[PDB]
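Below is one structure; the comments refer to it alone.
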Amino acid sequence: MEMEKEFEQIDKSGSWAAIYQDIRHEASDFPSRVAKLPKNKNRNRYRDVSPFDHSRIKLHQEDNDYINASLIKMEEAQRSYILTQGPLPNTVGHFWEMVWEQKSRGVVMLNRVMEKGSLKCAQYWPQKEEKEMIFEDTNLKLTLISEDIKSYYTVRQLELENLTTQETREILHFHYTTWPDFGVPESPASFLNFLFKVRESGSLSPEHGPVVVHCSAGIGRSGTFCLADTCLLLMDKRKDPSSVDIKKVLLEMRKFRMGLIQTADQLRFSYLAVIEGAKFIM
Ligand SMILES: CS(=O)(=O)NCc1ccc(Cl)cc1
Ligand SMILES: CS(=O)(=O)NCc1ccc(Cl)cc1
């Protein structure tokens, strides 16, 4: 079908749970043997969320190359993304090692450090200019350069220094701060505005390594971000934009990381965002 009328037809028929379950049944399953080795237990936030062996990001260090992160490579759209969990106390140095080694220009954060009264990820970036962070395990230094706080999202400029070579790079931190503790946003307007700010920065462009995208597990909100971006790019590239099938794009992305889009409400929100984004583009 076409998207907007498939949308009203699922709303009128109340069948979001049945559509979402179909996706879960058809999704790829591949080995995640490295994630499950006992030496990696303290490198995983959740025992049921693991990167596939075939698409996992490898750290350039012989002792242990493991991080809970996946390369999502979208061939027709010509976009790549790294999707990862929120960093743990023991993995903040590995996180910045990956950003360095992969040549990323941007980090996209879709959660707060505390939500529902519990910690969802480590405080992994500095809050004050004059109080920089040193990761002794990974031999990196990170400095806050500037911060711009807006009503729905904050953008930070950071300096990452490789202490071994004294090389420096500028990293942009895009922090969506208003996703609700329960459910999904009522309107996709502020999420789409945010996506457009990340695009305008150059962080998603082929000149740079892939953007790093995370939430708590790196599958739900993170899934929604990459699914909306890829669907809107395909609608611009193709002769017939009504040919873009959001369910088929999501199953292609699930070949590279398990579990992307965690609820029927996140699936409906992804359709809503693509439908409203397609009108703004023209
Ligand atoms: C997690 S796993 O790698 O052990 N399972 C995936 C799987 C899919 C299909 C077949 Cl035929 C066999 C295995
Ligand atoms: C390779 S490095 O210089 O960036 N840091 C050392 C290191 C990295 C990763 C692990 Cl798992 C252990 C040690």
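Heads up, header says this was done by X-ray crystallography, 1.7 Å.
In case you wondered, yes, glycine gets a Cβ from its N, Cα and C as well.
Here the Cβ of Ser50 (mutagenesis position) has 22 other Cβ atoms within 10 Å, regardless of which shown protein chain they belong to. According to Swiss-Prot, the mutagenesis experiment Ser50 to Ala or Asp carries the following note: No phosphorylation.
Around the Cβ of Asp181 (mutagenesis position), 9 further Cβ atoms fall within 10 Å across all displayed protein chains. Following the DSSP three-state reduction, the secondary structure of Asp181 (mutagenesis position) is coil. Among the mutagenesis results in Swiss-Prot, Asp181 to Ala has the note: Substrate-trapping mutant. The residue drawn here is the original one.
Within 10 Å of the C-beta of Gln262 (substrate binding site) there are 18 other C-beta atoms, taking all protein chains into account. Secondary structure at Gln262 (substrate binding site), as computed by DSSP, is coil. The substrate binding site annotation in Swiss-Prot covers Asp181, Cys215, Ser216, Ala217, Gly218, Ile219, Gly220, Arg221, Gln262.
Counting only same-chain residues at least 6 apart in sequence, those with a Cβ under 8 Å from the Cβ of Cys215 (mutagenesis position) are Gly86, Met109, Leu110, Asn111, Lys120, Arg221, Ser222. Under DSSP, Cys215 (mutagenesis position) is assigned to coil, being neither helix nor strand in the three-state scheme. While the structure shown retains the original residue, Swiss-Prot records the mutagenesis experiment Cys215 to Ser with this note: Catalytically inactive mutant; abolishes sulfhydration.
Positions annotated as active site, phosphocysteine intermediate by Swiss-Prot: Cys215.
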Please compare the binding-site residues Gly218, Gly220 by how many other CB atoms fall within 10 Å of each one's CB, and tell me which has the fewest.
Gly220
Could you give the maximum C-alpha to C-alpha distance in Å for the residues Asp181, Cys215, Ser216, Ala217, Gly218, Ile219, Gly220, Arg221, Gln262 that bind substrate per the record?
16
Recorded positions near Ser50 (mutagenesis position) (Cα-Cα within 10 Å), from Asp181, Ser216, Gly220, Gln262:
none
